[PDB]
Amino acid sequence: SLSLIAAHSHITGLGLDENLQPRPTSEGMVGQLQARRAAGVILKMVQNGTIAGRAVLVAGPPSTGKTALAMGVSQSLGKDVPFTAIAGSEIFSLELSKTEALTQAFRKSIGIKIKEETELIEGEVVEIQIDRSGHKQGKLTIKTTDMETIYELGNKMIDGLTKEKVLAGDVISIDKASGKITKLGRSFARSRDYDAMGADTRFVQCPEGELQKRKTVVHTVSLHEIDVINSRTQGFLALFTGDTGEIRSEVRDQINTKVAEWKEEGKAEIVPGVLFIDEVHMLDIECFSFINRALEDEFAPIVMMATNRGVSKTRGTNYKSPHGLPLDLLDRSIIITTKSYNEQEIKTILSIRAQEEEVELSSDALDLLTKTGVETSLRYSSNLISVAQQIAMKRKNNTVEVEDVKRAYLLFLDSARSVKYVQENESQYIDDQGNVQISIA
Amino acid sequence: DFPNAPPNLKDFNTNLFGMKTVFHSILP
Ligand SMILES: Nc1ncnc2c1ncn2[C@@H]1O[C@H](COP(=O)(O)OP(=O)(O)O)[C@@H](O)[C@H]1O
Ligand SMILES: [Mg+2]
């Protein structure tokens, strides 16, 4: 995937053993042993696929691995298991209601693996002979790399051939169920015949193997995609534009019934996934009341929620809540907590980040960065690493040292020093009341 | 028919209910 080195680019997954016992450092994660155990238990719950509609809350101080834990869960899940990560503010739209946005998010987190059986004949047509008066009759020859057979054509087949304007050297595919004819391309022997080629023309080889083939193909389509396709007459365009509107409830019920019928017949399989809502405290009370009932569904996915606020005010209400969330939602949610790191864990995290950013830190520089991290913040030192690397490179030195980190510390401030400077010079910065002294003398 | 005349029998049965090659192609 197109990517650059990002904040969570080093997490290959939860470093869990066979017994769901975390390793001290593995797959790019350090510490948080209890939280990683809980995340692994939730991951195995997702993988089993029997339990439906479970809410998980991730709580802890900021910069403590909540989003890191979610990234690890996503990486462990891998592909073929949907994982929709959205922010708290993303659901607010001018087109969709909040309930509709949450419904679409929930349906995106469930995937349907559907099997379609197709029987086809493919080959390069060698000779076509058509006789017409009464109805017409004709014979046709199609060859493969190791087969050749002459077929007799009905009147409708001849009509289809004529309306497709098939000539010799063309590779075509016919569905014996409907008789529809699709022109794959032309043979290589006809390439020399022209100097400029039309937009439609394509040169393809002669297909190998048997002329008539049976094949089954599995497609991964989310529930939301099925709803959008079956809503309008061209919904698959809305799957890209996003102008889907508030899909009818009866459409969703029909799609649920259709998926159940397919699952009974064994041509569709359900692969439940994980819905991750970042910063759930930005949601409203209406959204939470919807989520409470949404989880009580057979098709409902497993919802992961990450919050950092303690006793804060729930949006849309006039009262404070234990995590910024109403008690009813907290009742139906199991909580995974995170713990602040010590010096050694911060040192290991900084070393991992330096390795990911291909920056060769020194021992003294690493110690200084660890001290700054424990004094101020982990993200501050993590961001200082690359700036120090650039300063060192400007000094035509291939390794970073204490002087480069010191210069990076001096140039780029943190939250504490910025607050100190804004408080020392309150008169030159605009305040809540709007007063500011632009003049100096 | 308008002069109170019956139509052709085969045409009647067809209307109640409703050799040489013409195209040959071969790759050289
Ligand atoms: N246990 C850990 N192992 C490895 N990296 C971690 C760990 N905890 C946090 N980090 C790193 O620290 C940075 C802070 O991310 P995070 O803790 O998710 O912020 P927040 O929790 O405030 O959303 C991330 O880039 C993450 O990679
Ligand atoms: Mg986060």
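Since chain A takes its numbers from Swiss-Prot, the residues it shows come out as 16-148, 152-459.
Header says: electron microscopy, 3.3 Å.
Backbone N, Cα and C define each Cβ position, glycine as well.
The ATP binding site annotation in Swiss-Prot covers A:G75, A:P76, A:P77, A:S78, A:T79, A:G80, A:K81, A:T82. Under DSSP, A:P77 (ATP binding site) is assigned to coil, being neither helix nor strand in the three-state scheme.
Shown in sequence order, A:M44, A:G46, A:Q47, A:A50, A:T356 are the residues of the chain, 6+ apart in sequence, with a C-beta less than 8 angstroms from the C-beta of A:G80 (mutagenesis position). Per Swiss-Prot, mutagenesis A:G80 to A is noted as: Growth defect at 37 degrees Celsius.
Around A:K81 (mutagenesis position), the C-beta neighbours below 8 angstroms that are at least 6 residues distant in the chain are A:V73, A:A74, A:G75, A:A324, A:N326, A:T356. Among the mutagenesis entries in Swiss-Prot is A:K81 to R, noted as: Growth defect at 37 degrees Celsius.
For the mutagenesis result A:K81 to A, the note given in Swiss-Prot is Defect in snoRNA accumulation. Growth defect at 37 degrees Celsius.
A:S78 (ATP binding site): 18 other CB atoms within 10 A of its CB, across all protein chains.
The 10 Å shell around the Cβ of A:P76 (ATP binding site) contains 14 further Cβ atoms across the protein chains shown. For the ATP site, the Cβ centre of A:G75, A:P76, A:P77, A:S78, A:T79, A:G80, A:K81, A:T82 serves as reference, and the other residues of the chain with Cβ at most 8 Å from it are A:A83, A:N326, A:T356. Comparing local CB density within 10 A for the binding-site residues A:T79, A:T82, the maximum falls on A:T79. Counting other C-beta atoms within 10 Å of each candidate's C-beta, the binding-site residues A:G75, A:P77 are led by A:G75.
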